[PDB]
Amino acid sequence: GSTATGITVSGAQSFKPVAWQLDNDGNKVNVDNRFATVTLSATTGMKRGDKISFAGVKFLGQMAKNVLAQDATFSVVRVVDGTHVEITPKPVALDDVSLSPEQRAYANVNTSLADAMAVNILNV
């Protein structure tokens, strides 16, 4: 035991990675592109190379077949503040109209991290 976390998100966040075509966003600096810095209530007990899942956030295509579709499985790279982690790749929602068409191709998850998502480490 002592593997399950079940901690809740602290705020809603949706970051977008810089695409090949910098048409909509021509951000010159390369930061927070492939990594996603997750702001959660608590992220203590997590370590680099661990498995965290976001309840409700999952990949496009899963729900079309898997009724009990697994949640977004991302690998943590570093626990920054112990209430703030950096994972990769970065979760981007296809349902989010805030992004440009190009970004929709890069979109991997259905929904962005809203302020009520549970973050649980999978035991394996």
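Our numbering is plain: 1 for the first residue shown, then up by one each step along the chain.
Note: Cβ is positioned from N, Cα and C throughout, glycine not excepted.
What Swiss-Prot says about this protein:
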- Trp20 to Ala (Swiss-Prot position 241): Cold-sensitive phenotype probably due to an assembly defect (MUTAGEN)
- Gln21 to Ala (Swiss-Prot position 242): Cold-sensitive phenotype probably due to an assembly defect (MUTAGEN)
- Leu22 to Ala (Swiss-Prot position 243): No effect on phage production (MUTAGEN)
- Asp23 to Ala (Swiss-Prot position 244): Lethal. Complete loss of procapsids assembly (MUTAGEN)
- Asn24 to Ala (Swiss-Prot position 245): Slight decrease in phage production (MUTAGEN)
- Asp25 to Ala (Swiss-Prot position 246): Lethal. Complete loss of procapsids assembly, assembles as tubes instead (MUTAGEN)
- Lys28 to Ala (Swiss-Prot position 249): No effect on phage production (MUTAGEN)
- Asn30 to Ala (Swiss-Prot position 251): Cold-sensitive phenotype probably due to an assembly defect (MUTAGEN)
With the fewest other Cβ atoms within 10 Å, the residue among the mutagenesis positions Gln21, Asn30 is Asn30
Taking only the Cα atoms, work out how far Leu22 (mutagenesis position) lies from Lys28 (mutagenesis position), in Å, as a whole number. 9
Which of the listed mutagenesis positions (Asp23, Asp25) has the least company, meaning the fewest other Cβ atoms within 10 Å of its Cβ? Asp23
Students should find that the Cα atoms of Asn30 (mutagenesis position) and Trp20 (mutagenesis position) sit apart, in Å rounded to an integer, by 12
What number of additional C-beta atoms lies within 10 angstroms of the C-beta atom of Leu22 (mutagenesis position)? 12
Please state whether DSSP places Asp25 (mutagenesis position) in a helix, a strand or coil. coil
All-chain count of other Cβ atoms within 10 Å of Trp20 (mutagenesis position): 8
